[PDB]
There are 2 protein chains.
Amino acid sequence: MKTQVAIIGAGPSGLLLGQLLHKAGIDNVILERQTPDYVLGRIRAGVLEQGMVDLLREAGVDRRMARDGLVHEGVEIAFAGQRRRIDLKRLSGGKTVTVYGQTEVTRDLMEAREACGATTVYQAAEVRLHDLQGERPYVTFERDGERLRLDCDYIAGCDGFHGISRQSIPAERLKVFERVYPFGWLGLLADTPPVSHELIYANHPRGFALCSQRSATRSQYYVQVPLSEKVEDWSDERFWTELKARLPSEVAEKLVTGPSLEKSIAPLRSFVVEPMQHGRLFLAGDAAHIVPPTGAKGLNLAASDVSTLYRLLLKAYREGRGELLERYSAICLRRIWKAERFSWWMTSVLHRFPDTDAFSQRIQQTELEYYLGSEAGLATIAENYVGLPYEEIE
Amino acid sequence: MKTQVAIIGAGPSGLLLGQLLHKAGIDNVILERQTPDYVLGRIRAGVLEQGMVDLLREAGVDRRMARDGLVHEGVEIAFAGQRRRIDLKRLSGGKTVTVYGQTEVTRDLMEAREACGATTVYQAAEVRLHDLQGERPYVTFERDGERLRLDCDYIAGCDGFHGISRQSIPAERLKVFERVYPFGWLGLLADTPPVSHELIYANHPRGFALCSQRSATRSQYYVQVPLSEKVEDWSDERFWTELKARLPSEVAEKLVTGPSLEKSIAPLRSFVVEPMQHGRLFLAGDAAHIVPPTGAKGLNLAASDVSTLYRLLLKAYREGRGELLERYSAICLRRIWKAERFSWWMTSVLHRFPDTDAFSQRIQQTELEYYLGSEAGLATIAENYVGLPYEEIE
Ligand SMILES: Cc1cc2nc3c(=O)[nH]c(=O)nc-3n(C[C@H](O)[C@H](O)[C@H](O)COP(=O)(O)OP(=O)(O)OC[C@H]3O[C@@H](n4cnc5c(N)ncnc54)[C@H](O)[C@@H]3O)c2cc1C
Ligand SMILES: Cc1cc2nc3c(=O)[nH]c(=O)nc-3n(C[C@H](O)[C@H](O)[C@H](O)COP(=O)(O)OP(=O)(O)OC[C@H]3O[C@@H](n4cnc5c(N)ncnc54)[C@H](O)[C@@H]3O)c2cc1C
Ligand SMILES: O=S([O-])[O-]
Ligand SMILES: O=S([O-])[O-]
């Protein structure tokens, strides 16, 4: 096979990059290790930044989102028995966020790519990258019992955290930054109407809780739990009782509960690699970084990494400004670090950390009080939550 | 589940460690991501050092090897149209090597573990390590549609180069050393009688070639080829013709050729991580290092890593000398580096490297001439080939 941009991974990052390149007339091929149904079987949430919403529209894959997505003009943080609303729209000047799951976005992108006949090779086993520092890099993989070669000009590693792309870069060139939080999130998805039209992030002595939604009849809730917790020890009844205990009475009081459609515990961690490229290989999305779910920035960083790569690739192909690609990592990292910082801040002020002393507890309560009670403070939250402005490049 | 030593990986390293611990009465459980047939489907060669042969006997899994294995008292290196024999037995004082494939060794270990009822969980998906720096580390994984927890005292990461164990150690604690050679090995396995009763490593202007064997009616041959070569462009006829062109006439002349049972190109690379442990987790085999096939040290290092870990675990459990486990990496690395060095030397003197000048070519020919023409030189080769003596520990 032969293309211009080889793409490893058919998750959100790879599909979005591929659809953007497709519309731009830049040849591209996506190689995915799993099957279509396997990828779609991954149930993942999503709170889309304005930048991502705009990118999906630019990619021509927004019809479903415009119909099934939930546009939120604000978000609330609860603590000390009170609900504090952050007016994202007002504070940002018009920006909002859209609650539409990664799973749905992935589904939409796959239907769009399948419809236009773009190239996607599923069940591409043993993917391997070659001659990355040359002008003719290529990829090899096995399919239907045969080895194939894919020649290209560039390679976009969009293969996630456990992909092969990040592992294909000499360890000497990379620097890893990481942190694991001392707790996980026990989530419960149910066919019940949400308790609020907007999300509710709750800080409570017993621990963090979050009220989210999927539709008028489907809701998603979470409560923080220690690392060693087993989902088996958490019946729906126990979850509902603990969730209510961490929410203001007025909220817990009007909460509609019911059987769970799915329950699971997920850890919270951060990870960033520098740089995010090597020769003709460029990493994007989870292949380069991880963030905790608190700020819902994972899916959004995948989008911003792709946007940047796409725009630089355009400059290379249409302006012969290929040297600009050298700036890919520096640009993405500035945004990734700010997202990691905001995600870290949100995690720090909303959760109960083990072995915390009285002073720390008071500092945390004061952080919430100050930020939610100041216009400047509220602004820092709002501008970060809807997503900081994309860097124009150059 | 609950055991004393949790083992990740049911390849040679994990199975051997597990069988050794089984006989010692130390509880152990092996978690393997793939199925039994998948593991056995990996066709891998093997030239066993005396130390490994002794270890398999100690493990009580040597009957098949004693019957089907080929004991070699010497090995030959050909160059400049002449065959030079290295009398391993004489030079080492009695040590030899046994040609018996990794695949056969793995098969033997699996039959032995299955027979004694030791615990092995195949298709163990999403393996994850936990609380490595505590006194109660544990592992989690999914099976038959359910999440399970395995408590233990120690964890042996025997999950290979692309395993999760090495990736479970903070990047800040690790230092990676690596090298990729500018060529690969095109191998051809056939049901033909070998051209020699001992191996023949050949250095020739056109490139490296190797004559090996599996039995009186089965042979394995290799010729070096550039990185970008496709096995598809190499018919059996072309392989046989190139192989002969790289061997002394007397050898090429008596070579029996025939249809290949299997053909493939494999790269040559080296990789070492320091340290090889973190808390209660200890890496062994490919999970910690890779060596080129030239010295056939890959399988042997897996064995020596296991031997060391096993002996240290014994000291911990039977002598309460658990502090000795702290020395695991230092001990293994001394042997790993010497094996990497010898493997590197063998690779350097036997292959044709791209863009080599006249001086390099002459230095290489002189290396062979000196080492094969000196008793001290021959000794350095012999002692390394049969395997240096295992470090006694402490
Ligand atoms: C339990 C959990 C909950 C999360 N919740 C949130 C949330 O609430 N909000 C949010 O924004 N983010 C959340 N995230 C993060 C978010 O899902 C990711 O940031 C997003 O999946 C990144 O997309 P990606 O395409 O970069 O990577 P992925 O979605 O991982 O896609 C990568 C693709 O590459 C393929 N691949 C891997 N290796 C290879 C290979 N060798 N060859 C070929 N293909 C390969 C994979 O099969 C996969 O399809 C969560 C993550 C987890 C684990
Ligand atoms: C093409 C090729 C040719 C080679 N030729 C030679 C040769 O001629 N001579 C020589 O000595 N060596 C050779 N080697 C090297 C040799 O095969 C290895 O050194 C040996 O396989 C190492 O054994 P191991 O048990 O440490 O790892 P492996 O054999 O890789 O076994 C690791 C096991 O862990 C499992 N695993 C991986 N990830 C997970 C996870 N997340 N959870 C659970 N289980 C997991 C794997 O499925 C596997 O079964 C060759 C290698 C290759 C690739
Ligand atoms: O199921 S598929 O398209 O390989
Ligand atoms: O095929 S098995 O034993 O999981």
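Here the Cβ of each residue, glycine as well, is placed from N, Cα and C on the backbone.
Here is what Swiss-Prot says about this protein:
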type    : residues                                                                               : note
BINDING : B:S13, B:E32, B:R42, B:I43, B:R44, B:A45, B:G46, B:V47, B:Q102, B:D286, B:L299, B:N300 : FAD binding site
MUTAGEN : B:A45 to G                                                                             : The positions of the substrate and the flavin are not altered
MUTAGEN : B:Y201 to F                                                                            : Reduction of hydroxylase activity
BINDING : B:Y201, B:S212, B:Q213, B:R214, B:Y222, B:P293                                         : substrate binding site
MUTAGEN : B:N300 to D                                                                            : The side chain of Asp300 moves away from the flavin, disrupting the interactions of the carboxamide group with the flavin O(2) atom, and the alpha-helix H10 that begins at residue 297 is displaced, altering its dipole interactions with the flavin ring
MUTAGEN : B:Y385 to F                                                                            : The positions of the substrate and the flavin are not altered
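Considering only the recorded positions B:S13, B:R44, B:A45, the residues lying within 10 A of B:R214 (substrate binding site) on a C-alpha to C-alpha basis are B:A45. Here B:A45 (mutagenesis position) comes close to B:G101, B:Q102, B:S212, B:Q220, B:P293, B:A296: these same-chain residues lie at least six apart in sequence, with C-beta atoms under 8 angstroms from its C-beta. Close to B:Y222 (substrate binding site) in the fold, though at least 6 residues off in sequence, lie B:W185, B:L186, B:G187, B:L188, B:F208, B:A209, B:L210, B:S212, each with a CB less than 8 Å from its CB. Put simply, B:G46 is the one of the binding-site residues B:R42, B:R44, B:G46, B:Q213 whose Cα lies nearest to the Cα of B:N300 (mutagenesis position). Cβ contacts within 10 Å of B:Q102 (FAD binding site), excluding its own Cβ and spanning all protein chains shown: 20. Mapped onto three states, the DSSP output places B:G46 (FAD binding site) in coil. Put simply, of the recorded positions B:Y201, B:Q213, B:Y385, the one whose Cα is nearest the Cα of B:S13 (FAD binding site) is B:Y385. For B:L299 (FAD binding site), the same-chain residues that are 6 or more apart in sequence and have a Cβ closer than 8 Å to its Cβ are B:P12, B:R44, B:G46, B:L48, B:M52, B:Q102, B:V105.
B:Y385 (mutagenesis position) sits 17 Å from B:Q213 (substrate binding site), taking the CA atoms of both as reference points. Working note on the binding-site residues B:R42, B:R44, B:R214: by count of other C-beta atoms within 10 Å of each C-beta, B:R214 ranks first. In this structure, the binding-site residues B:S13, B:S212 were compared by how many other Cβ atoms lie within 10 Å of their Cβ, and the smallest count belongs to B:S212.
Here the binding residues for substrate are B:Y201, B:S212, B:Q213, B:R214, B:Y222, B:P293. Their largest Cα to Cα distance works out to 16 Å. Proximity of the binding-site residues B:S212, B:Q213, B:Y222 to ligand 2, judged by a Cβ distance under 6 angstroms to any of its atoms, singles out none of them. Non-local neighbourhood of B:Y201 (mutagenesis position): B:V75, B:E76, B:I77, B:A78, B:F208, B:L210, B:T294, B:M346, B:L350, each in the same chain, at least six residues away, with C-beta under 8 Å from its C-beta.
In this structure, B:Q102 (FAD binding site) is part of a helix by DSSP. In three-state terms derived from DSSP, B:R214 (substrate binding site) belongs to an extended strand segment.
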